[PDB]
Each structure stands twice: as C-alpha cells, then as structure tokens.
Amino acid sequence: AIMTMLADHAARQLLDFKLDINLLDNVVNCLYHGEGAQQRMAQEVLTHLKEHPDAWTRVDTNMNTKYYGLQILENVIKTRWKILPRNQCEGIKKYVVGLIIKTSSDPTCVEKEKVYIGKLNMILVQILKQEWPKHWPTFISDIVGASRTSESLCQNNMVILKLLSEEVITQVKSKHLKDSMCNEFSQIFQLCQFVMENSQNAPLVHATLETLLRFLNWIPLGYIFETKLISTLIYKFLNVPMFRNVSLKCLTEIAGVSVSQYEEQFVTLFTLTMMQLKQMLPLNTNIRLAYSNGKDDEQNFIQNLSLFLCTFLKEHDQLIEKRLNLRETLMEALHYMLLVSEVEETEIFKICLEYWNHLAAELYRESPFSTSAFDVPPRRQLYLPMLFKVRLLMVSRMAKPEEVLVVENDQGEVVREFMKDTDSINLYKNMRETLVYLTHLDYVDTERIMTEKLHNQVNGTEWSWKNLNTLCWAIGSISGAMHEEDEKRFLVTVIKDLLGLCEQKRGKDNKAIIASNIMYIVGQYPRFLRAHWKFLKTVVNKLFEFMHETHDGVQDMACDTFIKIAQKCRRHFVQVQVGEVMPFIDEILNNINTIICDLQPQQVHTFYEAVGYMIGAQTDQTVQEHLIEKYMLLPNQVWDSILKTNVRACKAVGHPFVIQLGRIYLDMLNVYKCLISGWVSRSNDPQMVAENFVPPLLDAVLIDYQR
C-alpha cells in the first residue's frame with residue numbers, strides 16, 4: 001500500500017505549480033480502479049475548484065481529457081461570466097468559435113463520432129445563452145456567413161441554430177421579437193433555401209429541414225407563400241423515405257398559419273398534399289395494423305399525418321368547403337383521418353380527437369337541433385354521410401370515468417384500482433363533450449347505434465366485459481342530450497335489458513362488471529329517476545342489495561353512487577308517493593342494520609352523510625324534527641346514560657339541527673368547564689343564537705383561556 005501514498009502526493013503538486021501524460025493516466029485510473037474512482041473524483045473536484053487557465057492550453061496540446069476540460073470550461077463560465085470583463089470573456093468566446101470551426105472542419109471528427117463536437121456545441125450554447133442579448137447582435141449573420149464555405153461547417157451550424165432555438169412567454173413580446181429579428185431571420189431562411197435546392201448531402205439536408213422546421217413560425221410570410229417553397233416540399237422532399245417524417249412536420253407548421261393575403265396557396269397546399277399522400281399511402285390500407293408492425297420511424301409518419309390533417313382542417317376547412325371541386329378531395333381526406341383515428345395508442349388518439357371535438361363543435365353551433373325524426377343545414381349537408389361513422393366510433397372508444405372504479409387486467413382479472421393524475425380523465429371528458437355534440441346532431445341515429453349493440457349484448461353475441469363497459473360509459477356521457485319524452489322511452493329499454501343482462505350473467509367476475517356499469521349509468525340520469533318513483537325505488541333497492549356484495553370495490557362504488565343519487569333526488573325520498581304509502585327513508589332507517597354490516601367504516605360514514613342529506617330536504621314543521629330524532633336515536637341514546645359522525649350529520653342536515661343540539665347542549669358546557677362552529681355557520685336564526693346559545697360562554701369558555 002506504499003504506492004498509494006506516492007500516487008496521492010503526485011497529483012497535488014502539479015496543480016499549484018501542466019503535463020499531458022500524467023493527466024491522461026489519472027482519468028483512466030479512476031475508471032479502472034475501485035479506490036481510484038473515489039479518490040480521483042475527489043481530486044477532480046479539488047482541481048476544478050482552483051481555476052480555468054490550465055484547461056485551454058491543455059486542449060491546445062485527448063478525448064477523455066476533452067470531456068474533462070470541457071467540464072472545466074463549461075462550469076467556470078456559468079460562474080464567472082458576470083464577474084469577468086466583457087472583452088476577456090469575449091476572447092474566450094472567440095477561442096470557442098475557433099475551436100468549433102477547427103474540429104468540425106476535420107474529417108476525422110465524423111470518425112470520432114462527434115461526441116466532442118456535441119459537447120463543444122453545448123459550451124457555445126451556454127456562452128451564447130447569457131451573451132447574445134447584450135453582446136452579439138451579429139452572431140446570426142456571422143454563422144450564416146461562415147456556413148457558406150463548407151458542408152461540415154454548415155450542417156454543424158444548423159445544429160447550432162437548432163440549439164439556439166431551444167435556448168431562446170408572452171404574445172405581444174414575441175411579436176415584437178419577430179418584427180425586430182425579421183431582418184436577421186431572412187438570412188437564416190435564405191441559407192436553408194440555398195441548401196435544400198443545391199446540396200446533395202442527406203445528413204446536411206436532414207438537419208436543414210429540422211432547423212427550417214423550428215424557425216418556420218418566425219420567418220416572414222413573404223418567403224413562404226410567395227415562393228416555390230410549398231411546391232418544393234410537395235414534389236421533392238415529401239416522396240423521399242429519408243425525409244418523409246420530418247417534412248410532414250413542416251407542412252403541418254405551414255398549415256398552422258392564419259390566412260390573411262394568401263388563400264389559394266393554402267388550397268394548393270391541401271390538394272397537393274393529398275395528391276402525394278394518396279400515392280404514399282393507399283386508401284385501402286388499414287392504419288392500425290400497419291402501425292402495430294410499424295417501425296420507430298414508420299409510426300411518426302402516421303402521427304404526423306393525423307397532426308397535419310387536424311392542424312390544417314381546423315383553420316381552413318371552410319376554405320376547402322367553399323369550392324365545389326374541393327368537396328370530393330375533402331371527403332377523401334376526411335376518410336383518411338377517420339382511418340387514422342382507429343390506431344390504438346395514447347398520443348395519436350388524442351391528436352385526432354382534438355380534431356373530432358372541433359368538427360362536432362362547429363356544425364353543432366350551426367344547427368343545435370337534430371334532423372330528423374328540406375331545410376337541411378348547409379354545413380351539415382357536406383359532412384352528412386361521414387357523421388354516423390364518428391358516433392359509431394366515439395361510443396366504442398370512450399375511456400374510464402373518474403367516478404367509477406373497475407379495472408381489467410391483461411390476464412382477464414377484474415379488480416378495483418386508482419390511476420395517476422388527470423391524463424386518463426381529461427381524455428374521457430373530451431370524448432364525452434364531442435359525443436354530446438354529435439348526439440345533438442341526431443339523437444335518432446345515436447339511439448339506433450346503442451340499441452343495436454345492446455341487442456347484441458342481450459343475445460350474448462360478442463360479449464366481453466370491456467365491450468359492455470365502453471357502451472355503458474357512453475350512455476352515461478349522453479346524459480342531457482336528448483329531450484325528456486324521448487329520453488324516457490329510450491332509457492327504460494336500456495335499464496330493463498341491463499337488469500336482464502345482470503340476471504343472465506353468473507359468477508362474481510361478471511356480476512361486478514354489470515353492477516359497475518349499471519351504477520354509473522344510473523348516477524348520470526337523475527332527471528329520469530325523479531320522473532318515475534317506482535323506478536327509482538327499484539334502483540335504490542338494487543344499490544342497497546349491491547352493498548351486500550363481498551367483492552371489493554363494488555360496495556365502495558355503490559356508496560358513491562348512493563350519494564350521487566341522494567344529492568339530486570333528495571326531494572323524492574321523503575314524500576309519500578302515489579305508488580307507495582310508506583316513505584322510502586322510513587323503510588331505510590329500520591333496514592340499515594343489515595346493510596351497514598358488510599360495509600367498511602369509511603363507507604358507513606358516507607352512507608350516513610347520504611341519509612343525512614335525504615332527511616335534510618324535508619321541512620313539514622315538526623315532522624322532519626321527529627324524523628331527525630328517530631335517525632340519530634340509536635347512537636345518541638347511549639351518550640346520555642362518535643362526535644365526528646355527529647358533526648358530519650350537523651353539516652349535512654343544516655340549520656334544523658336545533659332539536660338534537662339543544663338537548664345535549666348544556667352537558668357539553670358543564671363537562672368542558674371541568675360542533676358549535678358548524679351549527680352557527682349554518683344557522684339562519686341569529687336572533688335565537690345571540691339571546692340563547694351565546695350567553696352560556698363567558699363563564700365556561702372565556703374564563704377558561706385565562707385559567
């Protein structure tokens with residue numbers, strides 16, 4: 001272990017007194033030694049703490065210490081850039097530029113795989129970041145001018161511009177940025193304009209199209225629609241399999257521009273993109289299956305296809321509709337999008353759904369009323385034969401609601417599970433909105449679409465838990481789209497067939513799914529349940545019966561469904577109806593003991609809050625007070641001869657808590673001397689509060705704080 005002391009004393013002296021070979025051995029030693037790793041790493045941070053000047057001359061005199069020396073420079077730059085004088089740091093910057101030009105101009109850099117090039121570019125980035133605004137106004141023109149000499153220099157500068165586009169908030173300030181840098185932007189376009197037409201080098205063109213893609217939004221419109229740029233991207237760079245995915249992004253970015261003086265060129269863009277896409281991809285080709293076997297590169301084309309069609313059509317569909325000739329091409333392109341919409345993935349679905357939402361929204365705002373059950377809306381007439389495909393598509397693809405909790409595993413196992421954030425939920429809400437619009441377009445077709453698949457489900461044909469889940473989720477999202485007289489006639493058939501489906505299905509695996517679907521599909525229709533009493537009775541009784549279920553997740557969901565029903569239908573529970581002589585709440589209060597036994601305590605609390613909300617709706621003078629008495633008689637009786645549930649019912653029932661609060665009021669103060677916040681906050685009688693409940697405070701409460 002004597003050599004360890006020699007190697008330790010060797011490195012400490014050379015730094016404060018530089019030799020290349022001794023520096024080389026150390027960085028290799030740390031990588032190939034266990035102790036050497038830790039000791040030299042500590043030695044590296046100790047050497048880095050000193051200063052920079054040894055670094056640059058170390059570079060001048062290699063790859064491992066290049067990464068090392070670049071770490072030294074990059075780190076010391078961010079620290080002392082504000083401290084050092086502007087001229088000296090600019091001198092370091094000139095050294096960086098010269099190093100970049102030199103190393104990028106060497107053919108062996110390509111054989112070096114350009115790792116040193118990438119890191120050296122990062123250093124330029126870190127410098128340019130803080131320097132650019134107040135130091136270099138000509139950096140743009142300098143790079144453009146230096147890119148006109150060689151290939152490697154140019155393409156590397158395209159990477160630089162790409163990185164500059166990464167390190168470069170507000171609408172107005174960005175528009176001022178465009179108007180101020182438009183002069184410097186024209187040159188950046190002209191460079192790419194030159195390369196794309198004159199160059200034979202694919203690696204150069206790829207980075208060129210990448211940079212032109214990123215700088216496209218800021219570049220003035222005069223260099224875009226007034227030139228052959230659109231036709232160039234159409235005929236030349238669209239066909240080539242090398243640039244198929246990167247050029248599609250550019251055309252997408254082109255389509256995002258708001259029309260002002262240019263109208264025809266956009267139609268030409270659409271016609272030519274479709275002319276070339278129909279040749280690139282066949283209409284008969286299934287997109288989903290080609291995406292499944294699609295390579296990493298093959299998928300980006302499809303995603304960019306959906307991204308493009310959505311981007312363009314959202315702005316210029318009106319311009320395409322206007323001409324009678326473009327109507328056919330629009331139908332074909334819409335067909336294309338409809339095909340792409342069938343790809344099973346997280347991203348692409350939301351991308352094309354972003355279009356379907358907008359589509360449904362516009363013609364809904366045109367004609368809110370459904371047709372039918374002439375004067376056909378002009379906007380509807382065009383999209384008419386492609387509308388029913390969207391409804392048929394939207395119903396089957398809808399995701400899980402935030403309300404219900406039932407999850408299927410890949411092996412076919414059913415279980416309750418909660419998922420992260422709002423990504424899966426926000427999607428569901430969006431599909432819900434879109435389907436609502438489309439349902440408003442025609443409720444008849446929507447009715448038939450759902451009735452047909454329900455009949456196939458009752459028959460059992462193609463019956464899987466997921467297949468019924470998607471449908472019932474759809475029906476739950478339709479809530480409020482159809483008129484009362486039509487909604488009743490339609491929903492009663494759905495409920496009846498759903499109950500019969502629950503009867504046919506055997507086992508807990510099926511029963512859990514059917515209960516889940518039947519609970520969510522019920523909770524979303526309170527306006528139907530308040531119309532029919534006996535119907536609501538059968539439903540709520542089914543809830544209470546499903547709270548007897550042993551399978552986890554079902555009963556917890558049944559409690560939430562009960563709350564969801566109790567909230568809106570609160571007025572229908574207390575009153576004695578025409579069909580039944582005894583109030584439903586009265587029946588519940590004597591039957592609760594057998595129901596709440598299987599439930600978790602946390603679920604029981606929610607159940608009590610539901611009952612408290614039901615009984616709080618009734619007035620009827622002293623009648624509701626007697627019902628509150630009967631409701632809380634069981635837990636409260638043993639108190640005279642826990643409080644959390646009491647204050648829960650206090651906030652649930654509301655102000656008329658005086659009948660139960662009064663009897664236990666005095667004892668609270670008497671024991672406390674040895675709940676009010678909730679009642680007072682909910683009380684509507686300040687006159688009674690101040691003159692009765694307020695005086696017994698001073699002695700028991702105010703003096704207590706002193707004592």
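Residue 1 is the first one shown; counting continues down the chain.
If you check the header, you will see the structure was determined by X-ray crystallography, 4.1 Å.
Any Cβ shown, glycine's included, is placed from N, Cα and C.
Quoted from Swiss-Prot, the note on the mutagenesis of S174 to A (Swiss-Prot position 191) is: Does not abolish Rex-mediated mRNA export. DSSP gives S174 (mutagenesis position) a helix state.
The note that Swiss-Prot attaches to the published mutagenesis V267 to E (Swiss-Prot position 284) is: Does not abolish Rex-mediated mRNA export. Counting every protein chain shown, the number of other Cβ atoms lying within 10 Å of the Cβ of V267 (mutagenesis position) is 18.
Among the mutagenesis results in Swiss-Prot, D317 to G (Swiss-Prot position 334) has the note: Does not abolish Rex-mediated mRNA export. The residue drawn here is the original one. In sequence order, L330 make up the list of same-chain residues 6 or more apart from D317 (mutagenesis position) whose Cβ falls under 8 Å from its Cβ.
Look at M386 (mutagenesis position): DSSP puts it in a helix. Among the mutagenesis entries in Swiss-Prot is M386 to V (Swiss-Prot position 412), noted as: Does not abolish interaction with Rex and RANBP3, and Rex-mediated mRNA export.
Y428 (mutagenesis position) carries a helical DSSP state (H, G or I). Quoting Swiss-Prot on the mutagenesis of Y428 to A (Swiss-Prot position 454): Does not abolish Ran binding activity and nuclear export complex formation.
Classification of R448 (mutagenesis position) by DSSP places it within a helix. Quoted from Swiss-Prot, the note on the mutagenesis of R448 to I (Swiss-Prot position 474) is: Strongly abolishes interaction with Rex and RANBP3, abolishes Rex-mediated mRNA export.
If you take the C-beta of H455 (mutagenesis position) and look for same-chain residues 6 or more apart in sequence within under 8 angstroms, you find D497. Among the mutagenesis results in Swiss-Prot, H455 to Q (Swiss-Prot position 481) has the note: Strongly abolishes interaction with Rex and RANBP3, abolishes Rex-mediated mRNA export. The residue drawn here is the original one.
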Deposited-model gap closure distance - 9 residues unmodelled, Cα of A373 to Cα of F374, Å: 13
Euclidean distance between Cα atoms of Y428 (mutagenesis position) and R448 (mutagenesis position), Å: 23
Candidate nearest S174 (mutagenesis position) in space, where candidates are the mutagenesis positions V267, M386, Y428 and distance is Cα-Cα: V267
For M386 (mutagenesis position), the number of other Cβ atoms found within 10 Å of its own Cβ: 15
Cα distance (Å, whole number) from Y428 (mutagenesis position) to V267 (mutagenesis position): 34
Interval of 23 unresolved-in-model residues, reported as the Cα distance (Å) from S641 through to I642: 15
Rounded Cα separation (Å) that holds between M386 (mutagenesis position) and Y428 (mutagenesis position): 23
